[PDB]
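*Asks:* Mind looking over this structure? Questions follow.
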Amino acid sequence: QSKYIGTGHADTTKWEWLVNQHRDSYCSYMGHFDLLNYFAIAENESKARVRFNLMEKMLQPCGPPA
Amino acid sequence: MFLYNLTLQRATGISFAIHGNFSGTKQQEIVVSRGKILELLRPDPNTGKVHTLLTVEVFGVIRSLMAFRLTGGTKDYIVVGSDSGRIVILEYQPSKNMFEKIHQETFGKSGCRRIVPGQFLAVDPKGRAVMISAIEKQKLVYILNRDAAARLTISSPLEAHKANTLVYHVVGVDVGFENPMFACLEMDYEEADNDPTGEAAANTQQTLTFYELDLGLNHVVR
Amino acid sequence: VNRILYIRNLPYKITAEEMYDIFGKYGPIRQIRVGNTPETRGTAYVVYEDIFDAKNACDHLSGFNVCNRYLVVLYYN
Amino acid sequence: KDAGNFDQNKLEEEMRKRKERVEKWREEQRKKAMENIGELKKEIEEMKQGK
Amino acid sequence: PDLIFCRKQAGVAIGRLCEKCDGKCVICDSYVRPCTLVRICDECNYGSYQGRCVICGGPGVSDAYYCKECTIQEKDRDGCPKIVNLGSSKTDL
Amino acid sequence: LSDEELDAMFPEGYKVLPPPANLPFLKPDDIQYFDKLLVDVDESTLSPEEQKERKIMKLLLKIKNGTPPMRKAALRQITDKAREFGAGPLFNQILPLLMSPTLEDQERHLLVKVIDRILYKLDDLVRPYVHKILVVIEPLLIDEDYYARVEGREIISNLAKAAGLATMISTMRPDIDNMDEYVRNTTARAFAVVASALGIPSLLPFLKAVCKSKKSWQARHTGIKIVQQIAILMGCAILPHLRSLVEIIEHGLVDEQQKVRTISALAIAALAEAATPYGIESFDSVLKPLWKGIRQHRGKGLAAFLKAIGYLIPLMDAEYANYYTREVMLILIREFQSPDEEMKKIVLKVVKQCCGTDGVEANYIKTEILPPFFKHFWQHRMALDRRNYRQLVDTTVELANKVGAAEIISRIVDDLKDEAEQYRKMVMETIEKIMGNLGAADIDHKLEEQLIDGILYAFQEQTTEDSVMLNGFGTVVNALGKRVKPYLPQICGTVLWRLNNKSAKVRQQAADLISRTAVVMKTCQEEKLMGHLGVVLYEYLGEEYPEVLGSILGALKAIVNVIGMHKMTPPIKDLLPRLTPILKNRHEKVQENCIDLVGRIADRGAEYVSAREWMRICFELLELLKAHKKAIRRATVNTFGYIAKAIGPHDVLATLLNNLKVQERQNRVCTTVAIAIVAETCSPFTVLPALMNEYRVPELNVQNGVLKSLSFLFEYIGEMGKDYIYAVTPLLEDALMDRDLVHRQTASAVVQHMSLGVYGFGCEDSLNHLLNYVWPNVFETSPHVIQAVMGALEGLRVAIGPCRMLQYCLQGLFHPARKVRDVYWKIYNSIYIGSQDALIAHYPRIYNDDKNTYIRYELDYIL
């Protein structure tokens, strides 16, 4: 559950590394303030809009083989 | 070269707010988490304008605010999370215009990661045992009780963390004096990321999951 | 001779490991009740899982000198 | 020190005497009280009187 | 000599230590500059577990702390710091 | 036979003693079902249907006797098999397993967890077994230990949640026929526990409909009993159900039978205590009878009314509180003298609660409460009642803060001076409590003189071992403050008479009282009693009793802290050699006091010695720097600092360096700590340049010891390493080279303990210089040598920032070698849990492949 989730190990695939990269890089986007009030100025969207977009992108971002 | 910092003007972004009788009386009070600084404002009706009482530089990241006045309580205890798992339940003290950390508990490490709680704070107004959860399968249940002096005694964390299930939002619904029901928009991202085809994006939408953290079971059960 | 037996002249500074090692010399021990009251201190009761083992321990413990003193064993009714 | 020690001893004796006097006074007071109480004489069985 | 730990949900229970294992941290195992107090889980203070050392596993004589070199490294934010392993489990001599 | 029935067979005043703390060996105590692994119990070959569940009981033994994972596997398997095991046999095998007296504490917890899992699996199946657990969990809930009662309540709640509320009602309702008071109380507690978990209002109407009748006194008493039990088990959860329960409990406030009235009063008091202090709205529903019947009932009725009013008063408001107190005083102050203890304790508790309330001010207490409390209560008539001696003392200590300390300090100067030592102990305890609560403000001149005389008479007339006077003497001396100077000769003669008595316990108590009141008396700027104290202090230096020796050492330390050189009576040149052999003693408290004494000896003037004597004392104390007791370890470091500051940097450094080779590695490292003490006692250049020359020697275990010492030096130097860190970089780099297998852990430890000490202070340059060498040492197959580098990396990640550590560790994150990624991924994991979101703005731009979207384009905006 929470043993080591967030990073693979000796034979971790590049895709499975970038997936964790994006999945833990958005949490610093939905939680942090400067990197959330800065993306809503570029995309020109509200906080709720950008946050819901980032949350929905956590399904399988980076290009999923689903 | 040795530089020294000075805040010539505090922040002016109301990223959060919570209304409640925080001073104890019927006077309303709105707390605004402006990021690094947390402020309290009283809407003075005699003048119309809202007066910001305190602007405390918190030195953290308030991922969420959710006030709660206990059953038969004058003031309300603001729950605050930060970059670390150090959850702070603090109540306002009008004696000298200064806050007071009523209870600073340790939950997880620092950094607002997906598995480290401290992102969402769901209070149960018709009860107790506030949830404090992260985005990725991290959620603790702090049971709040009243001592002989009405003290805000925090119980042990009853962790009900899921397995690879992302959390959209969490709120505690007011139950009819029963075990507090806590609903959350959870989505299982594990069953979708394990297929070669690609159809996992469809047929897997968000789902309302409501857990009952009954004191009899002593754990948050779905 | 019943299953439960009372022992007198018990010391005030003794742990459960020494009492278990004293009780395990004859056989197993099912229950042991130590008195924490100042009006009931100095005496205890012990019951074994077997009647024959308890009857053997009541005969083997009668007169066992320990710590330069003597113990008094009694059969409860 | 052949005079200081003596002085100290004298002081101690005086203190002892004072203590004795106090004790005597206390005893006298107690005796006087025994003349009449006191909540209601032997107020112990009055409140009980069976049960 | 790799000691294991409980590492469960850190409850609201304070730490402890023995008369000989009171100085060193439950994780850092050092006597230098204790910074913060250690805690335990719900299965660390329950009946017989009331007031037990986190290192010696016996009687408690003080409160379990962390080393300043172990609290600055965010090591105290882990689970229950109780020193328990396969050998130092519940059914141990 | 069960453990609760056996505890019922024992009389009162006893406690059950628990046993002390490829499966393991068997045991004769588990012979009930130990025929599986011992005999040929073939349940699948020839046996009844589902006989293997009996072997599951042996599996339960595997949960008890066996390994933690092997024990939890049995529960994890039974969780998915309880539905296919049979409720009848499962209950018949699970209940007697824990009903036996052999259920240990951990065994009881395991059995409770197993029963809870079975109930969660067998929800509807637990209904027919309700008559079993109710007969088993009931006694266990009434056990002596709190853990036993908690486990019983948990089992009852689990059994109630298994079936419905109707089953629990139909089970606990007909159980009221138990005429035994114990059985009735057990049934009431069982019903209360069932209602506390199955919903208070879920069973409230059924209980109110079954108890509101007039069958007999049994049901009427059991109703209030269950109400009080539920209010005690729930606790603060009686706020919403307060009025809902008062509506059904008000039928006993005017009940005909006195027993029902007493039960209703007890239930009301329990509810008021649970819902206290606020929320007295429902209390108004019976507040009028509670305030009226104070002087209306008789005997038990008035006692119960007063007991309920004692809890209802503090929760009441400020207006009606005075009226309630005035209405209750007609039967409270009149019946202050209690014939028995049940009335006296209740009256004392009610008086304490009234004093705690803010309604009755101090004026009303001094008018109508002070004289009655002083006449009927303030006396030596309770010199032997322990419970009364505690209750009256607590009530007096609580009421002194409200009625003024001077109002009682000038009225309790007789019970302590009385010849009765029994009541004198309680009087001194109450006086000390009042002095500690109020302080020393309310202290009159005549009152202070009377208190001093009483304290002196109590200390002199200490015919027994009364520690109350010993604890109160220091409090009185502290309350004296500057007034202790005019009262100097009285306490001086008292201490002289108590010290020259030559009694062991008497001398110990005298030394303790002198050490407690040493700074108040000796520091009064007298310069006359110093000699009289020092002459008697150093006299009894060879006390055989270790406690008396420790007390004398503490008194001498207090005198040396208050006195100076050569103001102290014992000469320094004589007390030093006299105290030297005292430190060699193996006594814990004696050595702990002697260490502080030797330290304070070099506190103010600190010279007072030959250098050889100080060096010998330091060499003797160097072996005690790692004692079992942490107090001695702290005192040694506290004294060695001043010792080295007084002796000299060069001499102490040379002595410690020469001592490195002697005292082989069983206590050698402590000597290194002593070197660190020099770094903590003197400037950094006091041990740095002297220890630097100790590395020029080509010896292996000389430079090794130097590195092992620098490790603790930088680990205990604190934030002082930032001032001088570039001059020690090459010394650590030369040792971090490919020299040996033991000279590598030392350099890595030095680096890890210096990085944490120079955290964010502006010394990252030298940190990078050292990391350049510390990185190539990662490739080490030594299991005991990787941790020395792993800890260094884990410290450098948290003291350098992942922006550079991950920058180093990125080149090999996908290296072809299977044994090269095993270390790189481990270092990445170690640098990931620490600074989880801090390294997010540290990764490179992973370019986008044609099969997915790898580039994080959401961070390349220009706004």
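The numbers used for chain E are those of Swiss-Prot, and the residues that appear cover 6-98, in sequence.
Cβ atoms are placed via backbone N, Cα and C, with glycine included.
Sharing the features that Swiss-Prot gives for it:
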type	residues	note
BINDING	E:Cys11, E:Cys46, E:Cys49, E:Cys85	Zn(2+) 1 binding site
BINDING	E:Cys23, E:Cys26, E:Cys58, E:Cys61	Zn(2+) 2 binding site
BINDING	E:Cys30, E:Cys33, E:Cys72, E:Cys75	Zn(2+) 3 binding site
MUTAGEN	E:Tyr36 to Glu, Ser or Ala	Alters the structure of the presumed branchpoint (BP) adenosine binding pocket within the splicing factor SF3B complex which may lead to decreased binding affinity and thus affect pre-mRNA splicing
MUTAGEN	E:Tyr36 to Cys	No apparent effect on cell growth, localization of SF3B1 protein or formation of nuclear speckles. Alters the structure of the presumed branchpoint (BP) adenosine binding pocket within the splicing factor SF3B complex which may lead to decreased binding affinity and thus affect pre-mRNA splicing
*Asks:* Around the Zn(2+) 1 site formed by E:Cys11, E:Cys46, E:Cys49, E:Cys85, list the extra residues of the same chain whose Cβ is within 8 Å of the site's Cβ centroid.
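*Replies:* Filtered neighbour residues, in order: E:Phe10, E:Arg12, E:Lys13, E:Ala15, E:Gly16, E:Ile45, E:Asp47, E:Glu48, E:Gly84, E:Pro86, E:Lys87, E:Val89.
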*Asks:* Given the binding-site residues E:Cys23, E:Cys33, E:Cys46, E:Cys75, E:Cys85, which one has the fewest other C-beta atoms within 10 angstroms of its C-beta?
*Replies:* E:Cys23
*Asks:* Would you list the other residues of this chain near Zn(2+) 2 - those whose C-beta lies within 8 angstroms of the C-beta centroid of E:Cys23, E:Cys26, E:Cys58, E:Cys61 - in sequence order?
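*Replies:* So the additional residues around the site are E:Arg21, E:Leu22, E:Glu24, E:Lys25, E:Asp27, E:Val59, E:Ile60, E:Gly62, E:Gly63, E:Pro64, E:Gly65, E:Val66.
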*Asks:* Rounded to the nearest angstrom, how far is the Cα of E:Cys72 (Zn(2+) 3 binding site) from the Cα of E:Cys46 (Zn(2+) 1 binding site)?
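*Replies:* Checking the Cα atoms of E:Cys46 (Zn(2+) 1 binding site) and E:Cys72 (Zn(2+) 3 binding site) gives a distance of 20 Å.
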*Asks:* Three-state secondary structure of E:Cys33 (Zn(2+) 3 binding site) from DSSP?
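*Replies:* SS state of E:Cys33 (Zn(2+) 3 binding site) = coil.
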*Asks:* Run a quick check on E:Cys30, E:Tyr36, E:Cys85: which of these recorded positions have any Cβ-Cβ distance to chain F under 8 Å?
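*Replies:* Checking chain F against the recorded positions, the residues within range (Cβ-Cβ under 8 Å) are E:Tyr36.
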*Asks:* Other residues with Cβ within 8 Å of the Cβ centroid of E:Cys30, E:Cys33, E:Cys72, E:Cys75 at the Zn(2+) 3 site?
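*Replies:* Once E:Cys30, E:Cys33, E:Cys72, E:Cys75 are set aside, the remaining close residues are E:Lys29, E:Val31, E:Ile32, E:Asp34, E:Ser35, E:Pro39, E:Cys40, E:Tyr70, E:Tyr71, E:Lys73, E:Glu74, E:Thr76, E:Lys80.
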*Asks:* What count of other C-beta atoms do you get within 10 angstroms of the C-beta of E:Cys26 (Zn(2+) 2 binding site), across all chains shown?
*Replies:* 22
*Asks:* If one measures from the C-alpha of E:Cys33 (Zn(2+) 3 binding site) to the C-alpha of E:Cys85 (Zn(2+) 1 binding site), what distance in angstrom results, rounded to a whole number?
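*Replies:* Cα of E:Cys33 (Zn(2+) 3 binding site) to Cα of E:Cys85 (Zn(2+) 1 binding site) measures 14 Å after rounding.
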*Asks:* Considering Cα atoms only, can you say which of E:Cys11, E:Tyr36, E:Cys49, E:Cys75, E:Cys85 is the nearest neighbour of E:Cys26 (Zn(2+) 2 binding site) among these recorded positions?
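*Replies:* If we rank E:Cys11, E:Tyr36, E:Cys49, E:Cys75, E:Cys85 by Cα distance to E:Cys26 (Zn(2+) 2 binding site), first place goes to E:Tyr36.
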*Asks:* If one looks at the chain holding E:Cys30 (Zn(2+) 3 binding site), which residues at least 6 apart in sequence have a CB under 8 angstroms from its CB?
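*Replies:* Counting only residues 6 or more apart in sequence, the Cβ neighbours of E:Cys30 (Zn(2+) 3 binding site) under 8 Å are E:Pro39, E:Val43, E:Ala69, E:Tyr70, E:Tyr71, E:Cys72, E:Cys75.
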*Asks:* Between the binding-site residues E:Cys61, E:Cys72, whose Cβ has more other Cβ atoms within 10 Å than any of the rest?
*Replies:* E:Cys72
*Asks:* Might you list, by sequence position, any residue in that chain lying six or more from E:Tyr36 (mutagenesis position) with a Cβ less than 8 Å away from its Cβ?
*Replies:* E:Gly28, E:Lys29
*Asks:* Name the residues of the same chain, 6+ apart in sequence, whose Cβ is under 8 Å from the Cβ of E:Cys58 (Zn(2+) 2 binding site)?
*Replies:* E:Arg21, E:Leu22, E:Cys23, E:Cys26, E:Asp27, E:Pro64, E:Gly65, E:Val66, E:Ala69
*Asks:* Report, in whole Å, the straight Cα-to-Cα distance of E:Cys49 (Zn(2+) 1 binding site) from E:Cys61 (Zn(2+) 2 binding site).
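*Replies:* With the alpha carbons as reference points, the distance is 14 Å.
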*Asks:* Determine, from DSSP, whether E:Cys61 (Zn(2+) 2 binding site) sits in helix, strand or coil.
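*Replies:* Its secondary structure by DSSP: coil.
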*Asks:* Non-local Cβ contacts of E:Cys49 (Zn(2+) 1 binding site) (under 8 Å, 6 or more apart, same chain)?
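*Replies:* Residues satisfying the criterion: E:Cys11, E:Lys13, E:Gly16, E:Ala18, E:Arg57, E:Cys85, E:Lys87.
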